[PDB]
Amino acid sequence: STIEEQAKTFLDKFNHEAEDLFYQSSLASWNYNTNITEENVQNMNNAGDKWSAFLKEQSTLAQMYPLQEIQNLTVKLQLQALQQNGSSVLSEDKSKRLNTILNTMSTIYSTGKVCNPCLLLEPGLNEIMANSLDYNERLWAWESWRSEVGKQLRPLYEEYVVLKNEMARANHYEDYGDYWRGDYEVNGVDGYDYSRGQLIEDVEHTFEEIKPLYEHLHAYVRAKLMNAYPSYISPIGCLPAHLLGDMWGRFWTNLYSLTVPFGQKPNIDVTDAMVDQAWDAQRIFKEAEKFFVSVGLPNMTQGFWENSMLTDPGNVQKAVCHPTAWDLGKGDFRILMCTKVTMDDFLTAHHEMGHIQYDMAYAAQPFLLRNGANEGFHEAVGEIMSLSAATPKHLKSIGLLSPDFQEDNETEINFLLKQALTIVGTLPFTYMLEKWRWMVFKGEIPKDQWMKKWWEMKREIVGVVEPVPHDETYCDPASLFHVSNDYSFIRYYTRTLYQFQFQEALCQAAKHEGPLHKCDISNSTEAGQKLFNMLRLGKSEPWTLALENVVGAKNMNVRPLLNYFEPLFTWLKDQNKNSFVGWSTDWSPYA
Amino acid sequence: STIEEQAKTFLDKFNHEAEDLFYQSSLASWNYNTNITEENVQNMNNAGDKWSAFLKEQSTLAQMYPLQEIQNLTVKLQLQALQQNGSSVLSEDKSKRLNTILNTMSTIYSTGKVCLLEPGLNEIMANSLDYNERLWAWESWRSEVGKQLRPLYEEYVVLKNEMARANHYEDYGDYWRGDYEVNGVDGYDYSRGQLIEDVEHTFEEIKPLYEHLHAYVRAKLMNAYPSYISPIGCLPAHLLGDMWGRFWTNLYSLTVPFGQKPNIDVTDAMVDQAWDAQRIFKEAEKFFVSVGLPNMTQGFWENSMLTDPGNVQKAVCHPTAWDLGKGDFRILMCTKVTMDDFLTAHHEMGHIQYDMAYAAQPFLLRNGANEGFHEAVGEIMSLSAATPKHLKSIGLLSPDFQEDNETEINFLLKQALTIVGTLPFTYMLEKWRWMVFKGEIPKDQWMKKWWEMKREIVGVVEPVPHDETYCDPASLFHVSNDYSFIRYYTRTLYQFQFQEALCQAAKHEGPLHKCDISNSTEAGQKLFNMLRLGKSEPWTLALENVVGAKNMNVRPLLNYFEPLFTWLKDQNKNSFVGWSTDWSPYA
Amino acid sequence: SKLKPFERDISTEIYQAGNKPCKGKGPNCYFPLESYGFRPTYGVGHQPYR
Amino acid sequence: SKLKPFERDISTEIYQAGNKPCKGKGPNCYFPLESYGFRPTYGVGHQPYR
Ligand SMILES: *[C@@H]1O[C@H](CO)[C@@H](O[C@@H]2O[C@H](CO)[C@@H](O)[C@H](O)[C@H]2NC(C)=O)[C@H](O)[C@H]1NC(C)=O
Ligand SMILES: *[C@@H]1O[C@H](CO)[C@@H](O)[C@H](O)[C@H]1NC(C)=O
Ligand SMILES: *[C@@H]1O[C@H](CO)[C@@H](O)[C@H](O)[C@H]1NC(C)=O
Ligand SMILES: *[C@@H]1O[C@H](CO)[C@@H](O)[C@H](O)[C@H]1NC(C)=O
Ligand SMILES: *[C@@H]1O[C@H](CO)[C@@H](O)[C@H](O)[C@H]1NC(C)=O
Ligand SMILES: *[C@@H]1O[C@H](CO)[C@@H](O)[C@H](O)[C@H]1NC(C)=O
Ligand SMILES: *[C@@H]1O[C@H](CO)[C@@H](O)[C@H](O)[C@H]1NC(C)=O
């Protein structure tokens, strides 16, 4: 009748009801996305509100079982997941306004359009900028968005920041950015605690270690874009923001077509082989299944194949379709896809199935801890499945890539450049954005200066200068869905570092030699068991320890990043010895 | 992945490699001291450098296993033993100069002389009562050696202090206390300042009866030198028969309480018996085995050389116990049929017996609990063998020999000149060195503070105070070199505390020098188990277990000399008691 | 407590987790039995078996 | 791991004391076997026996 025993009884009851109630919600959500009906909306709304009320009531009851009196540790951790007040401390009018402003910011972002020289930014205008060859159109697009939508999001963004900070104080944190940093804290461990401040410091020190690859990559990208538009871009100055081809600044995938090392060199693309071989999209999914069995991970359940809906709904069911992996509870695992016979769908299939390998292993833990070690692990492990899907060893052994293919170092460079530009080019962006959001929530920077600070950070950290000056009314970061919405960007950076550290840990278990991008994880059942040992732990074990058992380090290292792109880093250095390295932050189209 | 598990695997490897290299070093050194030749010097130097090179690499690796994460205190202590950087922390140019200085200081010590230095300077002073001859020899030697020793001593002190600071100690005196303080344990920690104060307090508690000995001796010097000795002021140091001031023992022939009472001895019996070096040690072994200490095995007996081999294979005739490892234990000595050699055989056997007991532990712990316990255990068995009851029990003392209290007083005075006379001097010297390393005294005042504290603590002073040009303290072998003198004073008390427990086990009523602690097998076995502790259990607990206190125990020393202090009390009624610091022989 | 061999306990009394006397359901008072959710879409380990 | 009755092991595989593979010897890479070193002067428990 003490706190630990009553806590044990309480959580077991919660886990049973939680499995049934979340399942009802997850079913309603799946069925709705599969078939859009008025009834499915009511099922989503009823299951969601009942489940939410359930969670709020159980959190309130959780509060009567103090964490500091419990010696069991497992229930302690489950209570820590449940104890956070959330909206229960925040004043009712502030909570109502916070939910209203979040819904409003999402609505404006997704419904506000940029009128052509009207079009929605996501994906329309971004696709046009990515495919357009006229930098003046990209420049116009950036100014037009700020004029048409940025003015709608700014005053609400400022209020949103204040309301989230108020909630953060209600939750006993300095600001909402700190609240997000708190997702990475652990306690009750043998020297594995990381503080929020340490998480920030670790990111900045890691960037100092990353910088040589970023600068050599950037110097290459900047010089190539300069050669593409030599009458506008300075040979010394940094690149203009509109040239990125991504209004958000997150994806540098839209510069690749201008920075191609050799116009005549292909990237690996096995779409033609699948079509010529008449393979079904569900067969490339079955081949991914064979890969997972070969690694040494559990085989896929029949329930997945029967419950999953892998093909596009087409014109039969009104539907919303995108790749995503679902865990509905009680052993019900499924994937929603718009599958196509193409290499992009294959790598996505590996990403989403890997997410189910994890949900299948997470099922060993109680529902409330039935999650990954941290926020960034799910995508990072899906990316681990993607990296092994991308290497030519995997594709050649399956038969997607021609049996007569031989490595061509310049082709490997073209692949590595495209991959580094997407994966690495985004890293300092993600960092300056998370850090900007953190300073914005903290309140250290006045609201009007925030736009200056964003412009300065783009120039100082990534070598990106806004081609057009903007006032306080316009808001540049709000062009990204996740900035207007409630989203922490620390996890994308963290996911990628986990991703490269994993590729190295599994490469070492696999006992492969050569560049880390050459190294695969197919077969290599030592790597399978090594990975299986963490998958089964998920959120229940400290995430720092959960990774430590695999990677062999107290924290994450950059080294696997350089190993993956080692031939690219070497090539970039060889060209950069002649080109200008670094960038001037004084040059600006504005100036 | 756990620090403790990795530390254990590391230490097990270390202990194996360390034991094999230890044997190689100790054997080569044995061969050189056993047989003096260039070939053994070559093996001595190569093996010593190899062993030290091994330890520096193992210290570097030991530093990768933090001590606070270790739950096994044995492992934690072994890591502590290796993590200390020692000579590796000091910058290369400071180390090069430091080693040059140590070798130069040793060279100067041997180079200087009384216008050869050893043993003749002490023979000249000890064997002559001419005030002026002892004075001449004192001034003549220091005038030659201290001029070159001072600059090097001062630089040595500064460089060692830099070394200590680099190792997170306040100074090198603090470094030494760091080596004497207990570590690797939880809840028994002592502060270095506390060890220093505990020794100072112990000194102050013993001093009041030492003043009674000092008044007695001063009166005897008055009888020898009526025109030169003040009854109130300080006594001349050159009249002790020891240029270094360490001992008052060469005054014994002047200070004998009862001239008609010869000391108790059996030498005549060893001479008629003609005990050789090996039988002196084997009879001592019979005593040690009966006491309960471990038997000396046949390997030791065949490997040791307890005799002078002669000029063809000349030995270094300095009685020492050697621990070579892997069961190879040896004693190198040049034994004569004398009482000093009988007691020396007991001192070195007990010393090596400590080594024998500690060899059962891991290599890093195959060290004694305290440097002072090896000598203290030797000294205890030496004192026990010296006890008249022992000499009677073995049968060498004449069957009709009759002991009395006055003969014991003569014995105790010799013991007092050895212990009571030396303790305030050695204590003073260690405190003086602590002030020079600590940096409390400016370098140009190091000799002035010596003079001042010599007047207050010891009461025997240089016949003429030396000039700031000369460093007289550094003329002493153990001052010129790298040596802590805290271990001599504390070793005496370590011996008295152990002697107290052994006497209590004997359960004899009387003074500590009278009780016979021979046989009493359980007491020897308990001391053996204390020896086995090595560094595994701190020396402070071994002492607490013998006297029931963490503090050093004043009582057994004063109880040992109590019949002598009573004699001194009867003589003190006529003499002036206490040392004035205003008058010196010069003034 | 645990059942004895072949024991069939069919009690429906509410179990109280704490010391406070409790009647009916409440914050720390729970019905001893729970239902199973059986659906054709649940996984192999969650499906009903006869 | 420990040996079973009458089990013989002739492997010299290097043991890695951390969480990573290791090629050869190193700071925490331990070769499982150690050599003997026998001398005529050793004690009873240290001398070789057949
Ligand atoms: C993992 O191992 C399997 C064998 O267990 C490999 O499968 C073979 O792949 C070759 C490729 O040319 C085929 O010719 C064989 O017929 C396959 N064997 C079977 C039984 O299907 C697989 O290729 C390995 N993975 C990789 C990436 O090489
Ligand atoms: C908020 O959580 C704390 C536990 O940290 C609890 O004591 C407090 O009552 C909670 N407040 C509300 C309104 O739920
Ligand atoms: C894994 O599941 C698939 C499902 O079709 C099956 O064909 C395959 O044989 C299974 N492999 C193993 C090793 O169970
Ligand atoms: C979509 O759901 C509604 C309501 O359940 C149903 O009547 C309709 O037939 C479904 N559409 C398809 C294509 O199955
Ligand atoms: C590829 O190899 C050729 C030699 O076969 C070499 O000349 C060329 O520079 C290499 N390219 C890269 C990017 O390493
Ligand atoms: C002793 O030294 C001499 C030097 O002449 C050498 O020849 C002899 O072998 C040495 N003996 C031993 C046992 O080391
Ligand atoms: C020794 O004992 C005798 C016993 O009568 C006593 O007279 C004498 O004074 C004692 N001497 C000393 C020095 O205590």
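Note that chain D carries Swiss-Prot numbering, so the residues on display, from first to last, are 459-482, 484-509.
Note: Cβ is positioned from N, Cα and C throughout, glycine not excepted.
Quick look at what Swiss-Prot annotates:
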- D:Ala475 to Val: Increased resistance to neutralizing antibodies (MUTAGEN)
- D:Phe490 to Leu: Increased resistance to neutralizing antibodies and human covalescent sera neutralization (MUTAGEN)
- D:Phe490 to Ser: In strain: Lambda/C.37, Omicron/BQ.1.1, Omicron/XBB.1.5, Omicron/EG.5.1 (VARIANT)
- D:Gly496 to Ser: In strain: Omicron/BA.1 (VARIANT)
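Known features from Swiss-Prot, placed on the structure.
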residue: D:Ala475; record: mutagenesis position; DSSP (3 states): coil
residue: D:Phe490; record: mutagenesis position; DSSP (3 states): coil
residue: D:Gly496; record: variant position; DSSP (3 states): coil
Rounded Cα separation (Å) that holds between D:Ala475 (mutagenesis position) and D:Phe490 (mutagenesis position): 10
Around D:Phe490 (mutagenesis position), how many other C-beta atoms are within 10 angstroms of its C-beta? 12
Could you give the Cα-Cα distance between D:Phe490 (mutagenesis position) and D:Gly496 (variant position), in whole Å? 17
Taking all protein chains shown into account, the Cβ-based neighbour count within 10 Å for D:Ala475 (mutagenesis position) is 20
How many neighbouring Cβ atoms, not counting its own, are there within 10 Å of the Cβ of D:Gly496 (variant position)? 13
